[PDB]
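Each remark here refers to the structure printed beneath this line.
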Amino acid sequence: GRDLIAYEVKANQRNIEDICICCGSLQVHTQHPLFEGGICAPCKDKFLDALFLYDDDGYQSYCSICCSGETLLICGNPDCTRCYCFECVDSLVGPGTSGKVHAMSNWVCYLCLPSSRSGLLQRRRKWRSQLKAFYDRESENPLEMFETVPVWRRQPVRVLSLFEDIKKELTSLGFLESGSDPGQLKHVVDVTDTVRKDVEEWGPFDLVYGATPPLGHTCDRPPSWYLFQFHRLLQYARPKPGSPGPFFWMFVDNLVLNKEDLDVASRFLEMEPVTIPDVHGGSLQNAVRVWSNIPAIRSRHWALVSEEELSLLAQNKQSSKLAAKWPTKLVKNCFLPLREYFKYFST
Ligand SMILES: [Zn+2]
Ligand SMILES: [Zn+2]
Ligand SMILES: [Zn+2]
């Protein structure tokens, strides 16, 4: 029970850290990352499971304290994507707060302002780092995981996109400034003769994107070309050892490389392809294979979509006179997590 926490602290005078501030249980597995308190094993596994999951509109999908996909109290600050529970607030803060909060116009989440006292709800100090320690420690197969970046420290993401110009997208998500001549994104198509100096020369990069061309046979160039090349230059673009900063990459196969090549591409990029489809009316409209080190990209995979189902989406995809414009809406959201590491401007 939740509502049983108040007494459990005001009365029994019991240390918060000994009770899962998430659900209420008293069998805490470890301590909550963002706020002072503990978290039962089961709630922890739910937390991990929703670590960088985002909603199309751009906000954090689940509740910042417990992970309740429903009761959502949004943060006023524009650089904040965090949301909170109705029950969470009232349970840990004070009864009747969620109403007060939902009542305001410009609210500022507890993780945004400094304050640490707010009823029983306290924001751990230097949490962005603690949240890393968490995932790193509690996950059962941790992956590359860069600590999150404070808002006043975030800087413009520098992009390098090969074969495809991810600019329109990145710009709409507010990752790329519009009224800017500098242009922190460099598109490049024929890298056939590019060299490490070239890349190093092209300014340093934060995110390296690549993608095989759709089914609109652009070049005689086999598909594997684009893979390998992306591979090659990816290395060139990598941060000079001793680099702390977050460096992300992501290569997209637009359903154009056969199994053989597909497997190779997975040995080189060193990960199995996270296939993300577009289902409309329970039917597979389009799909796209994807490799990346970006947070949560794997938790976007449809184990459901079979190979054969895909080999078929392809067969029918060639047999038609269509532009086959590249599948933007599919990947467009995989970048949302970066919002927590780089600077954002939609204003
Ligand atoms: Zn719990
Ligand atoms: Zn909650
Ligand atoms: Zn906030």
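Following Swiss-Prot, chain A shows residues 34-380, kept in their order.
In case you wondered, yes, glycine gets a Cβ from its N, Cα and C as well.
What Swiss-Prot says about this one:
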DOMAIN    41-173  domain 'ADD'
MUTAGEN   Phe261 to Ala  Loss of binding to DNMT3A
Structural state census, the domain 'ADD' (41-173) (DSSP three-state):
40 helix, 16 strand, 77 coil
Chain-internal residues, separated by at least six, CB under 8 A from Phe261 (mutagenesis position):
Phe301
